[PDB]
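Asks: Right, I'll just put the structure down here and ask away after.
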Amino acid sequence: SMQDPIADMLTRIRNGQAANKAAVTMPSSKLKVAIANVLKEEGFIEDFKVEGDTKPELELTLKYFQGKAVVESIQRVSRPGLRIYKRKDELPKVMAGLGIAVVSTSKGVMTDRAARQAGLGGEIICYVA
Amino acid sequence: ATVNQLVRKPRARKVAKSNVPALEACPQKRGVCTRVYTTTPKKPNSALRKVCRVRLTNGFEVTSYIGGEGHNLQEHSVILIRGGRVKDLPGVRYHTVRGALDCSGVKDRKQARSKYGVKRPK
RNA sequence: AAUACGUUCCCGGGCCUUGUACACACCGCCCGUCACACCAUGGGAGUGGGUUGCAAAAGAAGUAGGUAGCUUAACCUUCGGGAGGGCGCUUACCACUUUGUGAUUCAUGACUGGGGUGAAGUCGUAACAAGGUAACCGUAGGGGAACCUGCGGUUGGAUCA
RNA sequence: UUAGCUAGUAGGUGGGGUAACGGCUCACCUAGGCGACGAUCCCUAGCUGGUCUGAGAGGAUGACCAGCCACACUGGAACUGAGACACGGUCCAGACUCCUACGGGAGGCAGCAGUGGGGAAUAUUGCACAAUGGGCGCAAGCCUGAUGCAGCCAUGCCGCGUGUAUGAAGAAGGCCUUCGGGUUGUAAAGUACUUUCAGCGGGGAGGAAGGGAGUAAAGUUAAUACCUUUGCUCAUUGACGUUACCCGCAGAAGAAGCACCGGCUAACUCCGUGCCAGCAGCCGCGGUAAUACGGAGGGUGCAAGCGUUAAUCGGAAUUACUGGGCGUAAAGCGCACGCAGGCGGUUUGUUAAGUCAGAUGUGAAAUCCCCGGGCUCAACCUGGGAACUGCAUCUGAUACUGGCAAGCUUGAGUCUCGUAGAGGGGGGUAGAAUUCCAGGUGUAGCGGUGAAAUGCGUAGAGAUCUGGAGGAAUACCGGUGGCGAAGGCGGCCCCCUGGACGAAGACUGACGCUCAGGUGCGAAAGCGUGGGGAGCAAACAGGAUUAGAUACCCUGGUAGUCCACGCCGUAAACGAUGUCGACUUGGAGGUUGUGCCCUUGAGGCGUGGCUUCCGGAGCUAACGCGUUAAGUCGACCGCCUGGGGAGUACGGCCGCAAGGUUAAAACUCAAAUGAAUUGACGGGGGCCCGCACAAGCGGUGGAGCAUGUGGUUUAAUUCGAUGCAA
RNA sequence: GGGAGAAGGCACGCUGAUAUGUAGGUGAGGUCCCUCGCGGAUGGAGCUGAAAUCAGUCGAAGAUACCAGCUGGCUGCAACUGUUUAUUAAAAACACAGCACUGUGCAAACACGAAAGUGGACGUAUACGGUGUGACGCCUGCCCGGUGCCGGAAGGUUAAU
Ligand SMILES: [Mg+2]
Ligand SMILES: [Mg+2]
Ligand SMILES: [Mg+2]
Ligand SMILES: [Mg+2]
Ligand SMILES: [Mg+2]
Ligand SMILES: [Mg+2]
Ligand SMILES: [Mg+2]
Ligand SMILES: [Mg+2]
Ligand SMILES: [Mg+2]
Ligand SMILES: [Mg+2]
Ligand SMILES: [Mg+2]
Ligand SMILES: [Mg+2]
Ligand SMILES: [Mg+2]
Ligand SMILES: [Mg+2]
Ligand SMILES: [Mg+2]
Ligand SMILES: [Mg+2]
Ligand SMILES: [Mg+2]
Ligand SMILES: [Mg+2]
Ligand SMILES: [Mg+2]
Ligand SMILES: [Mg+2]
Ligand SMILES: [Mg+2]
Ligand SMILES: [Mg+2]
Ligand SMILES: [Mg+2]
Ligand SMILES: [Mg+2]
Ligand SMILES: [Mg+2]
Ligand SMILES: [Mg+2]
Ligand SMILES: [Mg+2]
Ligand SMILES: [Mg+2]
Ligand SMILES: [Mg+2]
Ligand SMILES: [Mg+2]
Ligand SMILES: [Mg+2]
Ligand SMILES: [Mg+2]
Ligand SMILES: [Mg+2]
Ligand SMILES: [Mg+2]
Ligand SMILES: [Mg+2]
Ligand SMILES: [Mg+2]
Ligand SMILES: [Mg+2]
Ligand SMILES: [Mg+2]
Ligand SMILES: [Mg+2]
Ligand SMILES: [Mg+2]
Ligand SMILES: [Mg+2]
Ligand SMILES: [Mg+2]
Ligand SMILES: [Mg+2]
Ligand SMILES: [Mg+2]
Ligand SMILES: [Mg+2]
Ligand SMILES: [Mg+2]
Ligand SMILES: [Mg+2]
Ligand SMILES: [Mg+2]
Ligand SMILES: [Mg+2]
Ligand SMILES: [Mg+2]
Ligand SMILES: [Mg+2]
Ligand SMILES: [Mg+2]
Ligand SMILES: [Mg+2]
Ligand SMILES: [Mg+2]
Ligand SMILES: [Mg+2]
Ligand SMILES: [Mg+2]
């Protein structure tokens, strides 16, 4: 049974990057759009566009730099079997700063740098490197 | 495997018993010799080791191994026993320490005299 | 001189593939009763203790209640005593101790079952090759021993139409 | 492998009691309370700041000190006292010890010392209230085995010394040697220069602030009396204390040992033995060349310390939350359903419980860390800061999770129509075939094995034909074909029924996945009852091979295999791969639907369900998996932590029994393992060669003769060769 | 199901309050009623009347007389309840349900009867008779040399006639 749409999205994008897919279409959601916005604001994906009235679908387009995939590892940290919540001063640091850790906070779904600048924590979602 | 299983069943340890039970976590124990004799090692090497079945003070009776050459100890002799077993002898788990109350040291010893209780030569 | 149809076969050798629990490399490895020594264990008619449960008996001192007696410094008195107090007795709680029957644990116990390590021991070769009956799994029976047989399943089996 | 416990027990009314609330207690009434979020019971254990180890998370632990509790020979009790059910207070019972005139009494060092036993081990029956405090006293003043200090122990940490600069005749001796050499080695001897520490003799702080006696001033009253306070002057005070420290004396004196040297790990050569003596944490050494045993020489490490032992942490990612695996090494319940539980598609609004931000209190002191200071440095002490990762409250943030109310269909379930199927249960029917019964024809064999015999035969066997009796399964179809959760299911027909898929259509609206306990199904073998029994076949009888053969082989043969109802719940219950969701290149098929094309052939183009083979990326130790992943994830359950002992015993449950289930401990071992590689072997296969066989020829073994070998005899029959290769 | 009344324990007299006699049973007179008398809905005047708490009291003793289980453990036999030698043996002796074998197709076997006839049985192989063992759990292992029983009449002997 589908019990983690975010994990499904991460699996789909990782498989698309592995198999050299131009774009990966999938059912979308508000949290999926929020995560795709963060992924596009960091250059990890080309772009995305929601298509559909009753059943919206995200159509994320992958980015390939010199053949090799731009995103190296996308790992779901907080899974729906073990919730992980970290304070402002306890946020992780992927690849000592070269990677990002998406965090959903009170102000929205921002990144590590944005959360640290704003001065508030949140609960992590996944590491992108 | 999973946290949901581990909260129900905590990860138990793998505690193993000590190899020196008769000492009862004690560096030394005083005993009285009961059966001093000689035994033979197992298959890989043949020799004639010197062993002694000694009754410890607490009540345990064990088999030690006399180190070096020359031991005046006999039945009804007070000896001191420390840990450490002999690999090539089955059953022994302890060593009689020389220089004890009655265990005399090895004669004409020049090297490692402290391990056999030998006075420093003049 | 004779004979050589052909590799069907004995012997020795050369190449490929297959299986191997062998690598001083099959004159390999290796299994279990049986005897002897030692060690640690279960059963064991019973034996001696520790702890403790249940149902009771038990009433030293000490607390609270009761007063057929014994007496009385503070208060009152109408001057006789009164109120109150103490002693004694009794009732209620309780300790030591005692009786009956259980539970747990420790040591011991004739004898007995299984297990482990052993030194050129006795008996046979079940598994590892198609191990020469192909083994293994569950089960029932049988036998000194490894094991054998029947039933159901697997190839974690070698050759070939 | 401790599952039910609790009847003052849960609550209520009233009374009593405590300083205070309260079944704390009493009388009555209600039958409740705890418990798989571990009740009850057993063993062990003082708790915390802290300490060790660990980068961290964690593990171990409660030495000193500090905060709390309990205890004072054992047990019970009460009184005084604000404060006790009281270490040096009281009463009683029990043991111990002691005095006695025998009537009767005295005591509790788990205080400081110290004594006797235990142990491997734990200190002197030392000085002082001079200071910091306590108790009493207005004060002076007294007590203080707390405290301040002295003594012993290298028990731990820190510092210093045991001389330094010269010093090649490379002195002498020792070590080995290739006898030329090098090693000890600037090491030593000798010269020069210092005296830290130990000793002697002098000087000499600080821990001392306080107190008493007078005097000037202030507060007081009637008072200059008496008191308190503020300054002043002389008395004064130290157990440590021959104090710390400084200075002069002289002399290099009085001051270094232990462990190791084959690899792990830094260090090699001889001598003595010869699997004996002996070493060892592992690998292992010694059988005459031991760098491994003992000694010597030399070298390495540490140092007033050096090694062994006992415990803890690390390495051990070897209980893995950080940080593992389950196809083959250990690890998927045999399968399915499902309670509690775990998780959960998508949108809005609301709440803000988790989560996120800020503030407050607290998180003792002590300890760690950072910046400074004092001890001549350090150990040690100390000031500030940080930290104490936690908790409670308040004020906000609303993305996520959670609660609430509305929606949606993509998840899921249902209708309407067809399709295939050894899906299951029950009842009938038809042949092949085997075995017996009866009859006919028919004569000397039948059966069996590598070969034989047991066995059936002249009482007519086997064979043939006819009729009859009874049991099981249904040759070809028949396939890496189908169905079913698994086990499993194969003639045909009927009756009832479960499940799966597809064409198009609408709603139900998260109703969804997994599952500890629990229930159900569950190959064969096995047991009970009542039947059946043709063939096959455990046990068993006979024959046979073999040294033996309680087996393989042959001839018979009981349970069983069969039916109905019952019992166990075991398998290599295997795809050794637990259920579901989606994502991630292809080829060749198999089965079964469905849409459209000129369906001239099993013509083509798409789309579904199941399944087989090959294989790319990816994964794996490799074999191998590879869209039906063993590729990357998500939700859940179960299991694994070295091989034996052992899935064994005990214990609880189930079972008529066999047995099943839950499941250890002591002891031993240095391995036990799986995928693959190179050899070797196979009573495995394929191919090939050689006088190796097959077709010859001649000889050897038969009887003397010439030789060598073995044994015999002797003083020697000298020694060596001892399969083919003597 | 049992052992089990396991074993072992506390109260039992009398008086008073509860209640000058409770609960419970029986249960009249007063009021509607009828499909009207031997009737129903309320009604408790009564007599009867346990069982316990609280307090007191007397004796050494309150199931105070008569009546009225001794208990537990280890074992052999028999399953048990019964029956058996009237009149020395009551038991381990017989029976027993259960189990096995055998014969019995009805005009059945068998037994009493020279026979009729009857019982079996006015039953019909799940019935009857006989023989063995004797509830129930694990089983009944090998042997037909001999004597009985059954199946066969190939061969030998064989009465009466
Ligand atoms: Mg060649
Ligand atoms: Mg025993
Ligand atoms: Mg009493
Ligand atoms: Mg009394
Ligand atoms: Mg074999
Ligand atoms: Mg054989
Ligand atoms: Mg085999
Ligand atoms: Mg057999
Ligand atoms: Mg199977
Ligand atoms: Mg009250
Ligand atoms: Mg670590
Ligand atoms: Mg403590
Ligand atoms: Mg005292
Ligand atoms: Mg003392
Ligand atoms: Mg001692
Ligand atoms: Mg003082
Ligand atoms: Mg005094
Ligand atoms: Mg020299
Ligand atoms: Mg001073
Ligand atoms: Mg070494
Ligand atoms: Mg660890
Ligand atoms: Mg692992
Ligand atoms: Mg395995
Ligand atoms: Mg294996
Ligand atoms: Mg399975
Ligand atoms: Mg099972
Ligand atoms: Mg909140
Ligand atoms: Mg906060
Ligand atoms: Mg300093
Ligand atoms: Mg602190
Ligand atoms: Mg919400
Ligand atoms: Mg159907
Ligand atoms: Mg289950
Ligand atoms: Mg069966
Ligand atoms: Mg047969
Ligand atoms: Mg046979
Ligand atoms: Mg049967
Ligand atoms: Mg199993
Ligand atoms: Mg399995
Ligand atoms: Mg399920
Ligand atoms: Mg299928
Ligand atoms: Mg493949
Ligand atoms: Mg078992
Ligand atoms: Mg052969
Ligand atoms: Mg009444
Ligand atoms: Mg007897
Ligand atoms: Mg009887
Ligand atoms: Mg009997
Ligand atoms: Mg009787
Ligand atoms: Mg009699
Ligand atoms: Mg008749
Ligand atoms: Mg009998
Ligand atoms: Mg019987
Ligand atoms: Mg018999
Ligand atoms: Mg016969
Ligand atoms: Mg006859």
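Residue numbering for chain B follows Swiss-Prot; the residues present correspond to positions 2-123, in that order.
Just so it is clear, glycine is given a Cβ too, placed from its N, Cα and C backbone atoms.
Pasting the feature list from Swiss-Prot:
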- B:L57 to H: Protein is not incorporated into ribosomes (MUTAGEN)
- B:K88 to Q: Confers low-level resistance to streptomycin and a 15% decrease in the translational elongation rate (MUTAGEN)
- B:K43 to R: Confers streptomycin resistance but not hyperaccurate translation (VARIANT)
Asks: Can you tell me the CA-to-CA distance separating B:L57 (mutagenesis position) and B:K88 (mutagenesis position), as a whole number of Å?
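Replies: Distance (Cα to Cα, whole Å): 22 Å.
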Asks: Write out the long-range same-chain contacts of B:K43 (variant position), meaning residues 6 or more apart in sequence whose Cβ is under 8 Å from its Cβ.
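Replies: Non-local contacts for B:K43 (variant position): B:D89, B:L90, B:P91.
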Asks: Per DSSP, B:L57 (mutagenesis position) is which: helix, strand or coil?
Replies: strand
Asks: Hey, what's the Cβ neighbour count for B:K88 (mutagenesis position) at 10 Å?
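Replies: I count 9 other Cβ atoms within 10 Å of it.
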Asks: Count the other Cβ atoms sitting within 10 Å of the Cβ of B:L57 (mutagenesis position), across every protein chain shown.
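Replies: Other Cβ atoms found within 10 Å: 18.
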